[PDB]
Amino acid sequence: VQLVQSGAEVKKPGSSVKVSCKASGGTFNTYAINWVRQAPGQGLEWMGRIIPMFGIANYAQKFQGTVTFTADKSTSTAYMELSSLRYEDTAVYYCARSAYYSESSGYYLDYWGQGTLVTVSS
Amino acid sequence: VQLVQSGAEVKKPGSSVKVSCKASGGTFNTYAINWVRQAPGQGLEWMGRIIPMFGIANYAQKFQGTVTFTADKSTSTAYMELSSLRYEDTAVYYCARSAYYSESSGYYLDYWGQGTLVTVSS
Amino acid sequence: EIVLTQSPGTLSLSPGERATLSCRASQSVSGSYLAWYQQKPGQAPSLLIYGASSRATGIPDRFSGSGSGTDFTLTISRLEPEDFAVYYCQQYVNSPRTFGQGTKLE
Amino acid sequence: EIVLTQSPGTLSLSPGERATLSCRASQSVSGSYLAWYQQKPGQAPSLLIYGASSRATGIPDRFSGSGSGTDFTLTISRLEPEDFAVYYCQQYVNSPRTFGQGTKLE
Amino acid sequence: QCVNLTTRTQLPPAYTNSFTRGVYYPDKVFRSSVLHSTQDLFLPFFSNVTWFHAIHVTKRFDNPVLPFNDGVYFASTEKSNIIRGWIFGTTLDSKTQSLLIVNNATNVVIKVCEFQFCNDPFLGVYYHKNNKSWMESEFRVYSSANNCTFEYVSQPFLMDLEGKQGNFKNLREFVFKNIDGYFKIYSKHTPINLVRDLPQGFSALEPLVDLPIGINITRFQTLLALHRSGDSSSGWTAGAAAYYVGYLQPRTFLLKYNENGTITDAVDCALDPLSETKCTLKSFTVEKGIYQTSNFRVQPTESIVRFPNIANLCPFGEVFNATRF
Amino acid sequence: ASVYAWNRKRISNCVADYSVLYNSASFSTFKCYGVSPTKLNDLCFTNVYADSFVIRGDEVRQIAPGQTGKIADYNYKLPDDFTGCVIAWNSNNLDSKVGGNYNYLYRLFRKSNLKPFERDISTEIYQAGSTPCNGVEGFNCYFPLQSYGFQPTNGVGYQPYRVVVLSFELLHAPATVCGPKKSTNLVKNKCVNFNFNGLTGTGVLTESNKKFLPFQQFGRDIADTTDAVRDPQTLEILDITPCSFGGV
Ligand SMILES: *[C@@H]1O[C@H](CO)[C@@H](O)[C@H](O)[C@H]1NC(C)=O
Ligand SMILES: *[C@@H]1O[C@H](CO)[C@@H](O)[C@H](O)[C@H]1NC(C)=O
Ligand SMILES: *[C@@H]1O[C@H](CO)[C@@H](O)[C@H](O)[C@H]1NC(C)=O
Ligand SMILES: *[C@@H]1O[C@H](CO)[C@@H](O)[C@H](O)[C@H]1NC(C)=O
Ligand SMILES: *[C@@H]1O[C@H](CO)[C@@H](O)[C@H](O)[C@H]1NC(C)=O
Ligand SMILES: *[C@@H]1O[C@H](CO)[C@@H](O)[C@H](O)[C@H]1NC(C)=O
């Protein structure tokens, strides 16, 4: 219901970072969490999804090998790791909901966090 | 848009007559055709309506059994038949179009023909 | 069956002031299903208005309805000499749709 | 890979009227696997619709989808000033859940 | 629209015996040079057949309704084949869908739909003196049709449709069987040279076609078509028409098979003890000698009940309807 | 046909090319109910009923089993137990005419709902008021049949979709319509599992000199076992013999 996001990251180019999306109670087990880039002055791009219960993370062709997805079953916190800061990697990453089931075959993004701004500096 | 009809009828009393109101293209299907007596030196009297598409003609109590309404789907022409010439049947018959559909304001005579004169002679 | 009586039956001469020619019915007109008509001499009637006040294509908005219930008004800004035709009312309700008797007949 | 192209890129122009936002895809959207999103400036997108026309919790039914095949409609029946926001599409049919380029962006 | 025939004289049907007639292939299976014994519906040898004859020589149309047995044999001795189909419908009043066979010169149509069939069914064909042609101008059988369960159509065929008087050139054999709402028609054509006699010829009937009626059927009707040179009902010329109707009864039947696979000959085990010993021996010739054939037992007239009945009525009502259990 | 006058045709006594329709894929909606797009489609059907009607794109969803709407309750009801396919494809070029084509009609209002196969062709004006209509269209009287008015430049939701509802019941006892049945080729001179026209067996096929009658498929010799069988693919009669076996 509430998915507060980590603060803006001061990451010099080439330095790795890990975002901290925080799940409310009952959020990880029932529904999947998906990550979208939301590049500055541009559209939304689907990086991938994370099912915390089964630890399964699958990524799109573009982002493969460049980003690492992890989730913590205890403390209910979602993480996204950037391998290094490439120059175009500046963005406002977002964590949102999914369904990943049969009866509900709608895998839409129910609730989105506030967002984290990564850049060369602040 | 233009409804040329019959002009004048040379009918000795008791002799039947048929009127030939001509509908322009797209008029017969979309709109019904209505007939008005317009008796000489007198007012306008609604004889009835012809629904051409479904061949439905319904009459007022006064004119029932004395007049026949027919319409030709091919050639788009409207016809009205008088059973016989009674003495009061002299008039200036008029043909006019109204919309049966309720989704557009209708049932009011949009456009009228020139008029058909029935008399004892010319 | 519904009856209609137009009240100003005849104005012999043209003084050009606005005239509020009227129509009245035994049972109140429902949903304002009434229309006015312009019948110039020697010619067929032409639709002037429909509903209660909705105007018509090619007829200027000087012709103005102002009716409700027993719908009773057709007004003009000024009375043109040429524009002096008998004006009729016909209800388009389920009744026989028998016109009024005319309000501008010389 | 099923690309989506939103057709009215800037039809809004501070709109005061109902809209006809569109989305079209290279291969037809199978089983209405599309969604819409409300991205108010400076904030995250909010889900507006799922399936083809199924509405959302806390979003009024004035927002109406009307799509099939190449699902293409988001219709705001009565447009509100606060409701102004770039609107996005997303297809979870075959695609790696890709999005469109945004239709109500200044 | 149905109009019934008038002035038609009625006479009781003649009784003739039909022997070694109406046997048909029991199964579609091919058998070559094998003697096969099977139990199937078959016309008994020397069976009584009701004989309805239409002879111009009032004018003797004889096409009455006949009850439909599980197996029906319809031998017709007609040179010109004036008969044009049969109505296999119990109600005949559009209550239920009915199989209809109609033969016309222009086309031949078979239908399984409900129709207001006439009480007496006939097809009218007319001839004109100035121009020589025969066509059916009367379609009594077809009336209004409501919603139909199954619809069938048949390939067009051309027939003379002209009345003939004389010795019948050919004999047409028909077997009608309905099993599980599916109707089987068996057709045979045999040349004959007899004025009205049933010849002593073995015949085997192939299945012409199989159709699903889809309803329970217990009655069938026969349609006889008239040829005419006023009002049509009052006066007509019958021509020469003879048709025989027999009812099949299930019997064990011993059938010879030739190399072609057509039945060479068949014998009825049940009528004759000699025939039954043939079927037990599985050969059409009996070897000289006594052979244990079957078992004889007597069935009973009635049923005697010898347990006395007490006047008192059992108090099951006491036990079942008791206040407290 | 128009939606109110839904046209029905009976598809009877013919094999059906179900596979080619799938291959065409000219249809936007292929929602099949009960039969599904499968081998079950390519099998025996007692009766096939085809229904055609040109409807609104938005109303295509309505004509599904257990759904309600104006088209559903006033023009063509749907069987709740419907076993069949609903196809909708765009006829925008074919069925839209410049200035609108007002020939296709629909029933906005009707006195009650309709039965699953009800064809109401009545022109009687719907009455919603205490006043009887008496054949004059007025207030409290609104014509049931209204014209949809398809326009060439309009949204696809407001563009025509031709709909050919195909009803297939699944009992299949009459079997008047059947699929191609996926006939194979001949592989004689080797032991094979043969199934010529419904009799599964094991044996080697060879040329047969026997002349079967036209109404006979398979042949049985003495002791009631299959000896020769006619494949109906090319009306060819083939002799069945067991492949080699014996003790060691
Ligand atoms: C004729 O048929 C009847 C059955 O209706 C049968 O009882 C009778 O034996 C048959 N033969 C004669 C000569 O009557
Ligand atoms: C000619 O034959 C036709 C068809 O049998 C028939 O209708 C017609 O009455 C005959 N005679 C004339 C004079 O046309
Ligand atoms: C046939 O179907 C029609 C269509 O609804 C129905 O009115 C009728 O009752 C049915 N039965 C018969 C015997 O006509
Ligand atoms: C045939 O009769 C049986 C009687 O048990 C009945 O149940 C069945 O519905 C009937 N079939 C038809 C097609 O009328
Ligand atoms: C099949 O019938 C023909 C006559 O048509 C006959 O000559 C032949 O001997 C029969 N038997 C065969 C081909 O085994
Ligand atoms: C089998 O198919 C071929 C090719 O379509 C055709 O020529 C042949 O007549 C078919 N056989 C039958 C019995 O229909």
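All residue numbers given for chain E refer to Swiss-Prot; the residues shown span 14-70, 76-247, 252-347 in order.
The way this entry was determined, per its header, is electron microscopy, 2.5 Å.
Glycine residues also receive a Cβ, built from the backbone N, Cα and C atoms like all the rest.
Over in Swiss-Prot, the protein carries these features:
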VARIANT   E:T19 to R  In strain: Delta/B.1.617.2, Omicron/BA.2, Omicron/BA.2.12.1, Omicron/BA.2.75, Omicron/BA.4, Omicron/BA.5
VARIANT   E:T20 to N  In strain: Gamma/P.1
VARIANT   E:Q52 to H  In strain: Omicron/EG.5.1
VARIANT   E:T76 to I  In strain: Lambda/C.37
VARIANT   E:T95 to I  In strain: Iota/B.1.526, Mu/B.1.621, B.1.1.318, Omicron/BA.1
VARIANT   E:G142 to D  In strain: Kappa/B.1.617.1, Omicron/BA.2, Omicron/BA.2.12.1, Omicron/BA.2.75, Omicron/BA.4, Omicron/BA.5, Omicron/BQ.1.1, Omicron/XBB.1.5, Omicron/EG.5.1
VARIANT   E:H146 to Q  In strain: Omicron/XBB.1.5, Omicron/EG.5.1
VARIANT   E:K147 to E  In strain: Omicron/BA.2.75
VARIANT   E:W152 to C  In strain: Epsilon/B.1.427/B.1.429; when coupled with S13I induces resistance to NTD antibodies by changing disulfid bond in positions 15-136 to 136-152
VARIANT   E:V213 to G  In strain: Omicron/BA.2, Omicron/BA.2.12.1, Omicron/BA.2.75, Omicron/BA.4, Omicron/BA.5, Omicron/BQ.1.1
VARIANT   E:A222 to V  In strain: 20A.EU1
MUTAGEN   E:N234 to Q  Increased resistance to neutralizing antibodies
VARIANT   E:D253 to N  In strain: Lambda/C.37
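Known features from Swiss-Prot, placed on the structure.
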residue : record               : Cβ neighbours (10 Å)
E:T19   : variant position     : 12
E:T20   : variant position     : 11
E:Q52   : variant position     : 11
E:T76   : variant position     : 11
E:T95   : variant position     : 26
E:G142  : variant position     : 19
E:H146  : variant position     : 10
E:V213  : variant position     : 11
E:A222  : variant position     : 17
E:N234  : mutagenesis position : 9
So which of the variant positions E:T20, E:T95, E:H146, E:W152, E:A222 sit close to ligand 2, that is, with a CB under 6 Å from an atom of it?
E:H146
Which recorded positions of E:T76, E:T95, E:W152, E:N234 contact ligand 4 in the sense of C-beta under 6 Å?
E:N234
Candidate nearest E:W152 (variant position) in space, where candidates are the variant positions E:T20, E:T76, E:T95, E:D253 and distance is Cα-Cα:
E:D253
Listed variant positions E:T19, E:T20, E:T95, filtered to Cα within 10 Å of E:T76 (variant position):
E:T19, E:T20
Separation of alpha carbons, E:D253 (variant position) and E:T20 (variant position) (Å):
12
What does the structure give for the C-alpha distance between E:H146 (variant position) and E:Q52 (variant position)? Integer Å is fine.
52
What Cα-Cα separation, expressed in whole Å, is found between E:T19 (variant position) and E:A222 (variant position)?
38
If you draw a 10 Å sphere on the Cβ of E:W152 (variant position), how many other Cβ atoms land inside?
15
Rank aside, I only need the closest one: which of the recorded positions E:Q52, E:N234, E:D253 has its C-alpha nearest to that of E:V213 (variant position)?
E:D253
Nearest of the recorded positions (E:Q52, E:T95, E:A222, E:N234, E:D253) to E:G142 (variant position) - Cα to Cα:
E:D253
Measure from the CA atom of E:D253 (variant position) to the CA atom of E:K147 (variant position) and give the result in Å, rounded to a whole number.
17
Spatial neighbour of E:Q52 (variant position) that is closest, considering only the recorded positions E:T95, E:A222, E:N234, E:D253 and their CA atoms:
E:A222
Nearest to E:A222 (variant position) by Cα, among E:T95, E:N234, E:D253 (recorded positions)?
E:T95
